[PDB]
Amino acid sequence: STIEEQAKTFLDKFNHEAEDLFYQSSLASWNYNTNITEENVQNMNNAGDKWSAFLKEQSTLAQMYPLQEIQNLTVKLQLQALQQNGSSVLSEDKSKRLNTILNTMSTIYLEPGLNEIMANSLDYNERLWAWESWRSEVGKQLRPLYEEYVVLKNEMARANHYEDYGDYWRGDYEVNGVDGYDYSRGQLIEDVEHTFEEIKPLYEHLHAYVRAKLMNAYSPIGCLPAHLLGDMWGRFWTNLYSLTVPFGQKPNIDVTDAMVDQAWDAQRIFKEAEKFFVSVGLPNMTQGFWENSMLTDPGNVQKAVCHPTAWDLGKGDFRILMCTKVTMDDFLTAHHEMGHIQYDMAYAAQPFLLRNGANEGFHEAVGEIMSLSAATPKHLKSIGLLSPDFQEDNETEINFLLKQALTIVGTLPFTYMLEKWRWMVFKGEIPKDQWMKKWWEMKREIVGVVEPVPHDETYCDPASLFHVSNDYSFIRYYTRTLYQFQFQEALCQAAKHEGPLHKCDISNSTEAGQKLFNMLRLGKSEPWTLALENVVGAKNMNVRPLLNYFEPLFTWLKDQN
Amino acid sequence: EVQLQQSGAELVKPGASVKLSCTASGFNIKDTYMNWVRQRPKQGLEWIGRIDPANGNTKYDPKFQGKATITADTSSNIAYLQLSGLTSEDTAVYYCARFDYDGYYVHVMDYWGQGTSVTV
Amino acid sequence: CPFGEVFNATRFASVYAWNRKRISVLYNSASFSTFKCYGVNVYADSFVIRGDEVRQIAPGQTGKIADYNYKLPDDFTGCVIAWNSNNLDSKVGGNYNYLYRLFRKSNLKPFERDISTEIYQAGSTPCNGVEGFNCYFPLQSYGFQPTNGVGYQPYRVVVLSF
Amino acid sequence: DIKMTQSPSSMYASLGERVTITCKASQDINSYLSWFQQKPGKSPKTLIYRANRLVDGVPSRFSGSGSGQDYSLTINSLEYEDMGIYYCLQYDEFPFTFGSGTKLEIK
Ligand SMILES: *[C@@H]1O[C@H](CO)[C@@H](O)[C@H](O)[C@H]1NC(C)=O
Ligand SMILES: *[C@@H]1O[C@H](CO)[C@@H](O)[C@H](O)[C@H]1NC(C)=O
Ligand SMILES: *[C@@H]1O[C@H](CO)[C@@H](O)[C@H](O)[C@H]1NC(C)=O
Ligand SMILES: [Zn+2]
């Protein structure tokens, strides 16, 4: 009869076909990832083409139901997610060109040579030469390719009523049709700018500390060298830890010796993670997780990708891919991946198109909060990896906080600068002959880092990054960083914790578990603003909990500087 | 709509043979039984036999044993009845019917055919 | 009573064409995951469904199976037995021999069996016997693999009505 | 073979008169009986199964009752469209057996 019932019937059929097709595709992908052979690649490609063809046909069929006469919100959301044609909006020649260019970018695009070279070597000349060579070799080739790729994505975006490709990227945060929880796309720009303005003082103090240490190692009022952050680009500042520790005679908490003495393995680590998640009121892992996952390297006979990933194959199939060694870093990455898995199992009851996080920054926030809880000294003391006679003092707290601030606070200026530069390149506010004429300015004004060698417009510097050459967004890291500390503050307050937020744990508490599960079970059906307010009480990202967490280090840095 | 279509009239000389067809539309014959019934001129109705196309098992009225054979092809959705050794007393109209209360179900309806006239 | 051929049959029927057969060790067999008796000739009705659907075989339930495939009356006076059959009804690559009905114009009356394959109509244009826009084939096939979760694995269900 | 008996063979009834037909079996059949009506030149149609259950669409004036070895069919308000031959069938044990038939006519 009415359009709504027909749309409901169409969605009912679509879900039941898509479940099986997606399961087959994911099974083929898993079979490839754990065993690299030609036949596995063949099966992967056939499954991928089948899934893509089915989705294209279903989108073409779905575009016949108008969104104007739908009142039910969930049906509207599913139809909106299904009617987006995407790359098919362009001509066949343009689509073939774009796909060929994507493959070209992937193949032209460091590991493990240069990364280790600038991660360990302390010679200025080697770092400078490697930096200059890497930015002069691959970028110059990809500058016109990046320009034409931007043009093609630009035409694709205006073919879908988006003002720019950046608008299409920001569209993941847009909420419409709900009174009081609406979120425009430029509000993300606005509140990101406001939050970075609030963040700036702590970054200024920490950068002053780090540059003072480097001056003691290598201008008093100039900008930090670009090739001394420890990696190719400056994404993380962990590589400087030994060169920037406050108290150089205080050993850190590395429990690897204890794990080796107690003869641990992957199974013990994952059972510890399962115990931690069960303690807070969440379900334990399924039998398929233990029967089908790959938690150890399959020897040397067969090759596999050792990057740790969490798989939700569908039909109640959840797995973890890991090449586990007996270290503390693996002990925390296990918690991260199992938190990802728990989030995946949380919203399995939602329809197929609504089985996802609220936005791109929720999954990794949920992953991060668990590692935060499990990295505290009290948690390690409880499970027996730390001696009961351990003494906690100011120096150890400052050391741990400086580790955290190097790995967290320093990345935010780089992430925000990269996102803003991409967004205003897509906007068209930066003429071509002046492109880098903006870039290295924002590297100075925002990030506070000066380039070591001047470069003209012939370069394509930021295409040297993995995500830039692989067509990925970048603000998800900023959203993750804010959301994880907001969630941690909310759960710790709900768990009746006394003292600074940097020592809090959520173990053995069911109130925090219920608070987190109320949001996890929602999925993408419910707008992310209302889901956020359910847990923290606010409807937008905030920076106060992060500063509350980092206040002791802020005070120490204010004293030191 | 569910329909059962039968073959046309057949003239059979004594001692000869003929195969009758009952084509089913609207459902799959694998899910139910199919019955065969015969009515002689100015006489009553007599049950011949039945077949389950799912596995091919058949039941017969023993006075028709050796005279009629029932076969079903699930791919073509057709049921067959083969008659051999016909005499002048086999002139009648043959029916293929689909009762559903013979599987002991509830809220069911019967479907019959149009009948094939066989003269000997 | 011939309970062995009822419970140990090699092939089970689909839920849309559920099979009906006319008729202490069963209770103590301990090989059944679900054994629920309501109210306390015998009819044994056998079919195969998903695990998450086993909750729908009960008086006063709603869903796809309860309304379109198999309905139990409010004053039910029998027992329901259900057990997992992943080791028999699942195979590598998928087992697609089991079907179920997804669309129907009205809810099924108790103990009703619909096997019609007429194309369901959702809009106003007649289907004319061919699948297309707003016209769907009613029966859809399950997909069973040995790696699926407990709720997505096949379950054999036998209902005894006295 | 379960021999099946029907009575009467033929009767006349006016419009609106009630008519009962008897259907008796040689042994217990557990109330597995069905009723058929055949109009002149047409194929038979099932009216009642399980001896008291009506097929959907059948007029409510039709009724059936009986248990054990005695079963019956009753029509309340006989109309023009009720003339024909009536049969009753058993399907409890193989082979299935029909009745001899009852012919109904209108004065
Ligand atoms: C939308 O439809 C679903 C079922 O299709 C129903 O459960 C829900 O209540 C509906 N929403 C509204 C607001 O009516
Ligand atoms: C949680 O409670 C149990 C039982 O009291 C205890 O053994 C365990 O150490 C507690 N967890 C933490 C992190 O203290
Ligand atoms: C089915 O077979 C198993 C093993 O052969 C047997 O233990 C069981 O009793 C059988 N089922 C019934 C209802 O007897
Ligand atoms: Zn992650």
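The numbering of chain A matches Swiss-Prot: 19-127, 144-252, 257-599, in order.
Placed from the backbone N, Cα and C atoms, the Cβ positions cover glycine too.
Shown in sequence order, A:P346, A:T347, A:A348, A:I358, A:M360, A:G405 are the residues of the chain, 6+ apart in sequence, with a C-beta less than 8 angstroms from the C-beta of A:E375 (active site, proton acceptor). Secondary structure from DSSP puts A:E375 (active site, proton acceptor) in a helix. Among the features that Swiss-Prot reports, active site, proton acceptor is placed at A:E375.
According to Swiss-Prot, the active site, proton donor annotation covers A:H505, on the basis of sequence analysis. Taking the Cβ of A:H505 (active site, proton donor) as reference, residues of its chain lying under 8 Å away and at least six apart in sequence are, in sequence order, A:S511, A:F512.
The feature substrate binding site is assigned by Swiss-Prot to A:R273, A:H345, A:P346, A:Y515. Packing around A:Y515 (substrate binding site) is summarised by its Cβ count: 21 other Cβ atoms lie within 10 angstroms of its Cβ, all protein chains included.
The annotation Zn(2+) binding site is assigned in Swiss-Prot to A:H374, A:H378, A:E402. DSSP assigns A:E402 (Zn(2+) binding site) to a helix.
Its own atom aside, the Cβ of A:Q24 (mutagenesis position) has 17 Cβ atoms within 10 angstroms in the protein chains shown. Quoted from Swiss-Prot for the published mutagenesis A:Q24 to T: Increases slightly the interaction with RBD domain of SARS-CoV-2 spike protein.
According to Swiss-Prot, the mutagenesis experiment A:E37 to A carries this note: No effect on interaction with SARS-CoV spike glycoprotein. In the three-state DSSP classification, A:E37 (mutagenesis position) falls within a helix. Taking Cβ-Cβ distances under 8 Å and a sequence gap of 6 or more within the same chain, the neighbours of A:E37 (mutagenesis position) are A:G352, A:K353, A:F390.
Recorded in Swiss-Prot as a mutagenesis result, A:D38 to A carries the remark: No effect on interaction with SARS-CoV spike glycoprotein. The local packing around A:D38 (mutagenesis position), expressed as other Cβ atoms within 10 Å of its Cβ over all shown chains, amounts to 18.
Swiss-Prot gives this note for the published mutagenesis A:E110 to P: No effect on interaction with SARS-CoV spike glycoprotein. Counting every protein chain shown, the number of other Cβ atoms lying within 10 Å of the Cβ of A:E110 (mutagenesis position) is 8.
DSSP assigns A:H345 (mutagenesis position) to coil, not to a helix or a strand. According to Swiss-Prot, the mutagenesis experiment A:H345 to A carries the following note: Complete loss of enzyme activity.
Its Cβ placed at the centre, A:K353 (mutagenesis position) has 23 other Cβ atoms within 10 Å. For A:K353 to H, A or D, Swiss-Prot lists a mutagenesis experiment annotated as follows: Abolishes interaction with SARS-CoV spike glycoprotein.
What Swiss-Prot says about the mutagenesis result for A:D355 to A is this: Strongly inhibits interaction with SARS-CoV spike glycoprotein. Taking Cβ-Cβ distances under 8 Å and a sequence gap of 6 or more within the same chain, the neighbours of A:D355 (mutagenesis position) are A:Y41, A:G326, A:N330, A:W349.
According to DSSP, A:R357 (mutagenesis position) sits within a strand segment. In sequence order, A:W48, A:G326, A:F327, A:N330, A:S331, A:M332, A:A348, A:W349, A:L351 are the residues of the chain that are 6 or more apart from A:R357 (mutagenesis position) and have a CB within less than 8 Å of its CB. Per Swiss-Prot, mutagenesis A:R357 to A is noted as: Strongly inhibits interaction with SARS-CoV spike glycoprotein.
In Swiss-Prot, the entry for mutagenesis A:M383 to A states: Slightly inhibits interaction with SARS-CoV spike glycoprotein. The structure shown retains the original residue. A:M383 (mutagenesis position) carries a helical DSSP state (H, G or I).
Annotation of the published mutagenesis A:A386 to L in Swiss-Prot: Increases slightly the interaction with RBD domain of SARS-CoV-2 spike protein. In sACE2.v2.2; increases interaction with RBD domain of SARS-CoV-2 spike protein; when associated with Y-27 and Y-330; the original residue is retained in the structure shown.
Record note (Swiss-Prot) on the mutagenesis of A:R518 to G: Increases very slightly the interaction with RBD domain of SARS-CoV-2 spike protein. A 10 Å cutoff on Cβ-Cβ distances gives A:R518 (mutagenesis position) a total of 20 other Cβ atoms nearby, all chains included. DSSP assigns A:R518 (mutagenesis position) to a helix.
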Least buried by Cβ count (within 10 Å) of the recorded positions A:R273, A:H345, A:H374, A:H378: A:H345
Largest separation between Cα atoms (Å) of residues that the record links to substrate, namely A:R273, A:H345, A:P346, A:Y515: 20
Number of other Cβ atoms within 10 Å of the Cβ of A:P346 (substrate binding site) across all protein chains: 17
Additional residues surrounding Zn(2+), by Cβ distance to the A:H374, A:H378, A:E402 centre under 8 Å: A:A348, A:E375, A:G377, A:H401, A:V404, A:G405, A:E406
Under 8 Å by Cβ from A:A386 (mutagenesis position), same chain, sequence gap 6 or more: A:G354, A:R393
Chain break of 4 residues - Cα distance A:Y252 to A:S257 (Å, rounded to integer): 10
Using Cα positions only, nearest of the recorded positions to A:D38 (mutagenesis position) (A:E110, A:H345, A:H378, A:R518): A:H378
Short-range recorded positions relative to chain C, from A:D38, A:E110, A:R273, A:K353, A:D355, A:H374, with Cβ separation under 8 Å: A:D38, A:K353, A:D355
Secondary structure at A:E110 (mutagenesis position), reduced by DSSP to three states: helix
Coarse DSSP state, helix versus strand versus coil, of A:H505 (active site, proton donor): coil
Distance bridged by 16 unmodelled residues (Cα of A:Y127 to Cα of A:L144, Å): 9
